[PDB]
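> If you scroll down you'll find the structure; I have some questions about it.
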Amino acid sequence: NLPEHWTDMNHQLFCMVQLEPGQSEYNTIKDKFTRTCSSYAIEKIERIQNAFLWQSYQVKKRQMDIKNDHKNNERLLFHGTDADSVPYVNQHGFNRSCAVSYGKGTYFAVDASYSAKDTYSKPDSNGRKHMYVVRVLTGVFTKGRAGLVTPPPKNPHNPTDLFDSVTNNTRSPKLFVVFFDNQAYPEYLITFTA
Amino acid sequence: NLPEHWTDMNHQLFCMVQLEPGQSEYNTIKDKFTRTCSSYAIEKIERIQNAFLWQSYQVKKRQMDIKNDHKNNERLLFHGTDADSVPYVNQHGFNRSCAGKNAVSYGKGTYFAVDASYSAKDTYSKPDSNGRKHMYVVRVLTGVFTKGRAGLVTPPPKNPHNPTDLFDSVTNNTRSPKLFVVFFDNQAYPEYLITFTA
Ligand SMILES: NC(=O)c1ccc(OCc2cccc(Br)c2)cc1
């Protein structure tokens, strides 16, 4: 069940599709980035069409929608990374086994400006920086802490019934951490400069 | 997609089903265990019916079967663990982030044994305060594998010039495999829990 806005892949399962500037889709993604990164220069935006990652993600979304007995389990977040990690993320998504103050998971920012820090979106030998726009199954979350390897339980009376993710601040989150494969789908890759 | 042999779970997502000795399902697992663990005695064998783990596992299996083309991608292996880990494994499966360092490390992942004797070591299936030891029988997507290395946090590439095209798992010895390491969630489905004693 590949999404309607994807483009044909000639019977293949993985493609990076460069977006046409000025079209509805490109405009939407660029605006999410310029809300906090208007001082940067966008070189291109690519749609990630990874059928396998999408299928595993959508299975997890359907399960989380059942478990939590509502939708509203998904957020669009940012992830800055180095050039050498981009091929892996495009093909395999996010891997917690690759500062982790809120737990040993994959970190996602609410604001592109956070992911735009050189510590995350490391400029490559050519000055290029890389940031993903990511569908993240944040679900029901709680405050994180150092050394978590999974989210805490929602009630220590049932230690296996877990929060879906953790954050820095439940009332006004700025970051989320997820601790499982296929809780995050890398949807767009922004290539940009300072 | 739930298997038709499973008990009806009345819209519940999870159940453990105690098997009966003399059924082929029980006997095949007891024989697989006793081939290398005849000095131990089985208390019970439970079928793990975990709808969400099954769904995610079967998605990964279909993907590996597509990608590899006509490989036997799935092996039935053993995993010994401590009693404190059993509720988590039953509900959530095998988390590499929780895995112990193996005495012979072929990577930083979850380990699965070919022989029940390996998993039956107290270092894995730690006896609980009542002398009960716990071993899972696990469907593992071993796929295409190579000899592992202690530094791995994912399987190595098949080709160093294409670093994202990975082996599916690693092993101690490709000609005589006795352990497999997997590095991804939902690559192993806990199918049976064997409770056993000396
Ligand atoms: N890779 C990313 O885009 C990214 C990396 C890290 C991150 O948050 C890390 C963090 C940890 C503790 C305190 C703060 Br404020 C931020 C948020 C996002």
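Residue numbering for chain A follows Swiss-Prot; the residues present correspond to positions 481-578, 583-678, in that order.
A Cβ is built for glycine as well, from the same backbone N, Cα and C atoms used for every other residue.
OK, Swiss-Prot features for this one:
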{"type": "MUTAGEN", "residues": "A:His559 to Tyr", "note": "Abolishes catalytic activity"}
{"type": "MUTAGEN", "residues": "A:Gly560 to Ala", "note": "Slightly reduces catalytic activity. Abolishes activity; when associated with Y-559 and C-604"}
{"type": "MUTAGEN", "residues": "A:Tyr604 to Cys", "note": "Reduces catalytic activity 20-fold. Abolishes activity; when associated with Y-559 and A-560"}
> So what sits near A:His559 (mutagenesis position) in its own chain, CB-to-CB under 8 Å and at least six residues off in sequence?
A:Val569, A:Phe574, A:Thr590, A:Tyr591, A:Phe592, A:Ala593, A:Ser599, A:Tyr604, A:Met615, A:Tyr616, A:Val618, A:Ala668, A:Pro670
> Taking DSSP as the reference, which of helix, strand or coil describes A:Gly560 (mutagenesis position)?
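The three-state answer is strand.
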> Between A:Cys578 and A:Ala583 this deposited model leaves 4 residues unbuilt; compute the CA-CA distance across that break and give it in Å as an integer.
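On either side of the break, the Cα atoms lie 12 Å apart.
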> Among the mutagenesis positions listed here (A:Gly560, A:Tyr604), identify the one with the smallest other-Cβ count within 10 Å.
A:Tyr604
